[PDB]
Amino acid sequence: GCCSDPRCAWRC
């Protein structure tokens, strides 16, 4: 999950 994974979570 984007919002879960820190490397994606910033985009969320």
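Here chain A follows Swiss-Prot for its numbers: 5-16, in order, are the residues you see.
Cβ coordinates come from backbone N, Cα and C, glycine included.
Straight from Swiss-Prot, the features:
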- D9 to L: Reduction of toxicity (MUTAGEN)
- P10 to R: Loss of ability to compete with alpha-bungarotoxin (MUTAGEN)
- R11 to L: Reduction of toxicity (MUTAGEN)
- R15 to E: No loss of activity (MUTAGEN)
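The secondary structure of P10 (mutagenesis position), as reduced to three states from DSSP, is helical.
The 10 Å shell around the Cβ of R15 (mutagenesis position) contains 7 further Cβ atoms across the protein chains shown.
Within 10 Å of the Cβ of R11 (mutagenesis position) there are 7 other Cβ atoms, across all protein chains.
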